[PDB]
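Chemist: There's a structure below that I have some questions on.
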Protein chains: 2
Amino acid sequence: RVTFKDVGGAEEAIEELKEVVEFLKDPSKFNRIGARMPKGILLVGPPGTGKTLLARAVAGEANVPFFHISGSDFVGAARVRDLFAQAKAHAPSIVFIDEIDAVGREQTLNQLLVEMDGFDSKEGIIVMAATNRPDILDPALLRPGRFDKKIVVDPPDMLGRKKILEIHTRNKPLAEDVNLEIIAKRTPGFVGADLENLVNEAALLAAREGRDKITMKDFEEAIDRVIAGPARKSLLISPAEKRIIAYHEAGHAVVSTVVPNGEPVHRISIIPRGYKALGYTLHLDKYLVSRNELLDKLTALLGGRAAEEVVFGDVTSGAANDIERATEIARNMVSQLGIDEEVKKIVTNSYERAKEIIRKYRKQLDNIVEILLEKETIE
Amino acid sequence: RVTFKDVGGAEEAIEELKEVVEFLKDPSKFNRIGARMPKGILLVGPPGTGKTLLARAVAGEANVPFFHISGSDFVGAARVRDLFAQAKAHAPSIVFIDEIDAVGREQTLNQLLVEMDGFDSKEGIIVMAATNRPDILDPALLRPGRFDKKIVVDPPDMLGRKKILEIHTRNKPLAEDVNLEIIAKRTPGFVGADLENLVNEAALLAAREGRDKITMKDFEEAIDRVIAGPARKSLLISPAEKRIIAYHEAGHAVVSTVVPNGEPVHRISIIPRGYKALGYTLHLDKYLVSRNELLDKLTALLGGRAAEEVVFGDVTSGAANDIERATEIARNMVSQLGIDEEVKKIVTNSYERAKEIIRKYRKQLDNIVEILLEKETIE
Ligand SMILES: Nc1ncnc2c1ncn2[C@@H]1O[C@H](COP(=O)(O)OP(=O)(O)OP(=O)(O)O)[C@@H](O)[C@H]1O
Ligand SMILES: Nc1ncnc2c1ncn2[C@@H]1O[C@H](COP(=O)(O)OP(=O)(O)OP(=O)(O)O)[C@@H](O)[C@H]1O
Ligand SMILES: [Mg+2]
Ligand SMILES: [Mg+2]
Ligand SMILES: [Zn+2]
Ligand SMILES: [Zn+2]
């Protein structure tokens, strides 16, 4: 059994799931005012971030049964029928499906669509699913009445990493020299699964010497064992890679602040945070289409690639993704505001414009990077 | 009965196995702090290096029973069931499987997976296996909870060879002119099995003449008998082959030291040492993907092949493996940083770059080779 006290660094996701817990505890409070709940909910995120753990914590905060199946184990149609019948017989309950992209071969998909349409939501039944490849899902699953809510689960930041370390050492004896805050600052790029495996390695080092406490030296030696060798499990960002990433992020922020139609900036960080930063389209944005605001959007989207070329003379894979998105936007501009030769010159002009802004504001760009290299995030 | 005193030239491997010996002597010391041990361990290395001997030495350092089976002898499912039942009845024990690649026909594999999931590790039970073809194993065996630790066993160097000769002559009478250090310098490329057979041949030469001691002349004549003829058993590196190998290894080191993104060099040797140098992938590496560091990695990987062509005008099988790896890296570069014609020119440009570095630093390359030809290793 787990609850929300076993989860670290997922404040925004836990905020959205509070509604589900209340509904499962007393459906009648929603029915008496005509509030209609979605039938399915989708969790999307990178592997190891805790999508399966979040679902189990929902069923713990409300004492309801938990019926689950795994999509990687896929007779198929018969198994889906059995699972939904169990949930109906016990009215307020949960149905959970894992690796839904594996199963969502044509008979199994058809049966699932029949089951979603055939149960009554007012009883207190809800369906949940998880995936890390949302862009290959069948469009029939996402139509209204089937799966119309999405929640994004993100990698942790420095304060999120420190919380997870505390959760997994509360049943272990520690020495007085252990500083979990220093350990958190040395593991950027780790996820919750990586941090849980790191605590086990430090305990093996202490046990192999017969000691009954874990010291600060055990933790530091465990970091080197998990990132190198024939049996390695994790990747972290080195100090050299950190400097290049900081210049890329600060390049976006400076160009947006200078163009008149650019959007305001609220946060800069070394760790990705949104669904766009994670590389998802989610099968998905202005009422009015204008030339001046479309050109300002293109220039700011090439700000990260321009700072790399002016400062280092290099190019990363994130900058190559940015250039591909810009070409798609320009192609739609030509067909709406009044062909390949025309698209090519629009992108080239925007790139030159961004490079001049980077040269003229080089001093401010350097100042931002220095603060980022010590704090990792500016709110 | 054998212990760690019967093993030579395996210091790093013996270091990793100290944890297993402590666990088998008293499991409760691991349980009281929540340290969780792996269920299976894999030993990988070339034939004759002592993988079966290392496993038997673990069961000697800790007085526990030793149950073993051989994979080349494969009713199959029934034999696997019997072996695991014996180990459970005697709680702290060892299960050893040899030639696991032969057995890992579909019924026997399924039974093994059932047994691995059905025993309790906290009792003090552990499973070990060995192979020299790790890349053909079924991926189901390597999933978490089954076989998640790997240890590499390497061929011996000059000081490792001298130790093995001492182990196998401690019960034999030697003359005063025998110098085991000179014998070690004359057998590069031998493994422990070859060295153990060489001592027996020298004893037969002495016994055939009625003598009661083994002289230095007996050892020198035994070398020629085991490497040639209708009954030959061993291969060694000749002085002509030694010179070509030294230039190949020094070519990698010089190119890495000159490119800005190359990695530091800690050791150069005539004998292979790592799992990459032995030709294994092990079913397995940077957080950030960048163009400048990917090109520097390609250039250094072709350094050995470039020194062969500039100095001798030849090509070996190791250089042909290097060219195949480079083509795989370049192919992934084209699809991530922005087809066959494009891949071909990336590899050709990197090869030309390495050849110019070799010509410009020819003097330093010659100096390193001379030291290597006398010491065999530079730490
Ligand atoms: N925020 C977290 N707090 C604590 N533990 C976490 C957290 N995130 C992940 N873990 C650990 O991760 C381990 C496995 O991750 P989990 O299965 O929950 O994630 P996932 O996103 O569903 O992964 P996968 O893609 O592998 O299925 C769990 O044992 C849990 O201990
Ligand atoms: N490091 C060593 N020290 C001493 N003897 C060794 C060493 N390595 C191998 N031997 C000798 O090798 C002989 C056989 O090798 P062993 O079976 O232990 O190796 P292996 O890697 O399991 O071989 P194979 O692939 O043939 O099964 C043993 O009798 C042992 O005498
Ligand atoms: Mg999981
Ligand atoms: Mg053997
Ligand atoms: Zn960018
Ligand atoms: Zn090479």
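Since chain A takes its numbers from Swiss-Prot, the residues it shows come out as 157-230, 237-266, 280-459, 463-516, 553-593.
Each residue, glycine too, has its Cβ placed from N, Cα and C.
According to Swiss-Prot, the record shows the following:
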BINDING   A:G164, A:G204, A:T205, A:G206, A:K207, A:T208, A:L209, A:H343, A:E371  ATP binding site
MUTAGEN   A:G404 to L  Complete loss of protease activity and of oligomerization
BINDING   A:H423, A:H427, A:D500  Zn(2+) binding site
ACT_SITE  A:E424  active site
MUTAGEN   A:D500 to A  Complete loss of protease activity
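Show me how these features fit into the structure around them.
Modeler: Around the Cβ of A:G164 (ATP binding site), 20 further Cβ atoms fall within 10 Å across all displayed protein chains. DSSP assigns A:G164 (ATP binding site) to coil in the three-state reduction, placing it in neither a helix nor a strand.
Annotation for A:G404 (mutagenesis position): no spatial neighbours, criterion Cβ-Cβ under 8 Å with sequence separation of six or more.
According to DSSP, A:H427 (Zn(2+) binding site) is assigned to a helical segment.
For A:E424 (active site), applying a Cβ distance below 8 Å and a minimum sequence separation of six or more within one chain yields A:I443, A:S444, A:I445, A:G482, A:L586.
According to DSSP, A:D500 (mutagenesis position) is assigned to a helical segment.
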Chemist: Taking only the Cα atoms, work out how far A:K207 (ATP binding site) lies from A:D500 (mutagenesis position), in Å, as a whole number.
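Modeler: Taking the Cα atoms only, A:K207 (ATP binding site) lies 28 Å from A:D500 (mutagenesis position).
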Chemist: Quick one: what's DSSP say for A:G404 (mutagenesis position), helix, strand or coil?
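Modeler: Where A:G404 (mutagenesis position) sits, the three-state DSSP reduction gives coil.
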Chemist: Around the Zn(2+) site formed by A:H423, A:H427, A:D500, which additional residues qualify by having Cβ within 8 Å of the site's Cβ center?
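Modeler: Other same-chain residues with Cβ inside the cutoff are A:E424, A:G426, A:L479, A:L480, A:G481, A:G482, A:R483, A:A485, A:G496, A:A497.
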Chemist: State the count of C-beta atoms found within 10 angstroms of the C-beta of A:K207 (ATP binding site), not counting that atom itself.
Modeler: 22
Chemist: In sequence order, what residues of the same chain, 6+ apart, have a Cβ less than 8 Å from the Cβ of A:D500 (mutagenesis position)?
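Modeler: The list for A:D500 (mutagenesis position) reads A:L479, A:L480, A:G482, A:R483, given in order along the sequence.
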Chemist: Do you know offhand how many angstrom separate A:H427 (Zn(2+) binding site) and A:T205 (ATP binding site) by C-alpha?
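Modeler: Cα-Cα, rounded: 27 Å.
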Chemist: Out of the binding-site residues A:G164, A:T205, A:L209, A:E371, give me the one sitting nearest to A:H423 (Zn(2+) binding site) by CA distance.
Modeler: A:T205
